[PDB]
Amino acid sequence: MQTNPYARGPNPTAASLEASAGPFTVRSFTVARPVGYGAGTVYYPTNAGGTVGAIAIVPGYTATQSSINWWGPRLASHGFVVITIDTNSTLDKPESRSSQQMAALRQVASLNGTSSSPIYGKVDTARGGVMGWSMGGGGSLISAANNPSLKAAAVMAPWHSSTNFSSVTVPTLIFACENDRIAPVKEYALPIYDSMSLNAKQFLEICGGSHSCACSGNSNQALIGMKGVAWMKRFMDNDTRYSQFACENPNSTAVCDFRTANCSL
């Protein structure tokens, strides 16, 4: 029997985590009046078996929700309320993306207390997570720095005007793309990872990836999805059942570099 209040769903295996969807049934609606950000889509489970944490995903420079949508149903199907946003302007900088990301999390908490919302009472507004691609990745790390109460972060090919994230205390997973030319691994992703000192962290380089190696439609949704859901489950939920999936080398040929620190089983 489970003793962790935040644990949801059954014992996972690599198979169930590598699938395209988890145990729960996902529905999705469109925020009719976004507050603090451009637009948004809310993915959520109908049968999580209790309230779940909320995750907000921000796309990159020039990009929109379609570049990151594949995360919403994948995460929500495993017991999360996921909001994929568009920014006020696709040119918004990483700092602005942090504000809009956090605003998207606040709106999800507002909607949680709205009787007409489909996520009415389905979100534990005290457990929030941040994700993003490229400049949205940089904005997610900024969100973690400014908001240490967030429970987890996971970013793809992160870009920011600075690589100094030594103050981040939130557990942060970084997907890096080997052949990234817009945010080269050895100049952004990896220097960002090594900078962090006060958190559990993981750096996972996808072999032969371009800047969008983790975007919607990539050929590694089994691994990147397994590791993203595992990380969020492990740290947003205290789900030690996901400890090995989150903390250990997946020994996958799709990975060209793996590093992790302070990831406790």
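Numbers run from 1 along the shown chain.
When the header is checked for method, it gives X-ray crystallography, 2.2 Å.
Here the Cβ of each residue, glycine as well, is placed from N, Cα and C on the backbone.
One mutagenesis experiment catalogued in Swiss-Prot, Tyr61 to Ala (Swiss-Prot position 87), is accompanied by this note: Displays increased enzymatic activity on PET bottle. Displays decreased enzymatic activity on PET film and on BHET. Long-range neighbours of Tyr61 (mutagenesis position) (same chain, six or more residues apart, CB within less than 8 Å of its CB): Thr90, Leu91, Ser134, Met135, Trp159.
Under the DSSP three-state reduction, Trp159 (poly(ethylene terephthalate) binding site) is assigned to coil, being neither helix nor strand. The annotation poly(ethylene terephthalate) binding site is assigned in Swiss-Prot to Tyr61, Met135, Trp159.
In Swiss-Prot, a published mutagenesis experiment is listed as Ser67 to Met (Swiss-Prot position 93), annotated Increases activity towards 1-naphthyl butyrate. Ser67 (mutagenesis position) falls within a helical segment according to DSSP.
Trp133 to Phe (Swiss-Prot position 159) appears in Swiss-Prot as a mutagenesis experiment; the accompanying note says: Increases activity towards 1-naphthyl butyrate. Secondary structure at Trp133 (mutagenesis position), taken from DSSP and collapsed to helix, strand or coil, is strand. Same-chain residues at least 6 positions away in sequence with a Cβ under 8 Å from that of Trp133 (mutagenesis position) are, in sequence order, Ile57, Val58, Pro59, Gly60, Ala63, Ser67, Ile68, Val155, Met156, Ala157, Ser212, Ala214, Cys215.
A mutagenesis experiment is reported in Swiss-Prot for this position, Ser134 to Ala (Swiss-Prot position 160), and the note states: Loss of enzymatic activity on PET bottle and on BHET. With a 10 A radius on its CB, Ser134 (mutagenesis position) counts 31 other CB atoms from all the protein chains.
Per Swiss-Prot, active site, nucleophile is recorded for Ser134.
For the mutagenesis result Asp180 to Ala (Swiss-Prot position 206), the note given in Swiss-Prot is Loss of enzymatic activity on PET bottle and on BHET. A coil conformation is recorded for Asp180 (mutagenesis position) in the three-state DSSP classification, outside any helix or strand.
Take the CB of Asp180 (mutagenesis position) and look out to 10 A: across all protein chains shown you find 24 other CB atoms. Here Swiss-Prot flags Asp180 (among others) as active site, charge relay system, drawing on a curator's inference.
The active site, charge relay system annotation in Swiss-Prot covers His211 (among others). Counting every protein chain shown, the number of other Cβ atoms lying within 10 Å of the Cβ of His211 (active site, charge relay system) is 19. According to its DSSP assignment, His211 (active site, charge relay system) is coil.
In this structure, the recorded positions under consideration are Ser67, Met135, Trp159, and the one with the smallest number of other Cβ atoms within 10 Å of its Cβ is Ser67.
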